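K.L.:
Dropping the structure in here first, questions after.
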Amino acid sequence: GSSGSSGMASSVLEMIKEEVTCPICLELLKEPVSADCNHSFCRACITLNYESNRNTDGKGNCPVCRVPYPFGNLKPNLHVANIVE
Ligand SMILES: [Zn+2]
Ligand SMILES: [Zn+2]
């Protein structure tokens, strides 16, 4: 036979997932907060979204699943770590 080749260095960046990103602003979640519906949003977004769209009853609605979640009961999604067992 007869053939040859050389070295090649070509990598790719992280594939911006269109699932984790904020379903509202579609940008890096800044100090987001998880919700009952395992849905987190920009500390601000979540706040505004609620104000703009709220239920006369008192609670609001998720801009993704539209589920009634108790405001304030939001956990910080900043310490997103697991391997730290
Ligand atoms: Zn946002
Ligand atoms: Zn949701």
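One is the number of the first residue shown, and numbering goes on along the chain from there.
Recorded method is solution NMR.
A Cβ is built for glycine as well, from the same backbone N, Cα and C atoms used for every other residue.
OK, Swiss-Prot features for this one:
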MUTAGEN   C42 to S (Swiss-Prot position 35)  Reduced interaction with NR2C2 and enhanced interaction with TAB2 and TAB3. Does not decrease TAB2 or TAB3 expression. No effect on inhibition of ROS or negative regulation of NLRP3 inflammasome activation
K.L.:
Take the Cβ of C42 (mutagenesis position) and count every other Cβ within 10 Å, whichever protein chain it belongs to.
P.N.:
19
K.L.:
Give the helix, strand or coil assignment DSSP yields for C42 (mutagenesis position).
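P.N.:
DSSP assigns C42 (mutagenesis position) to coil.
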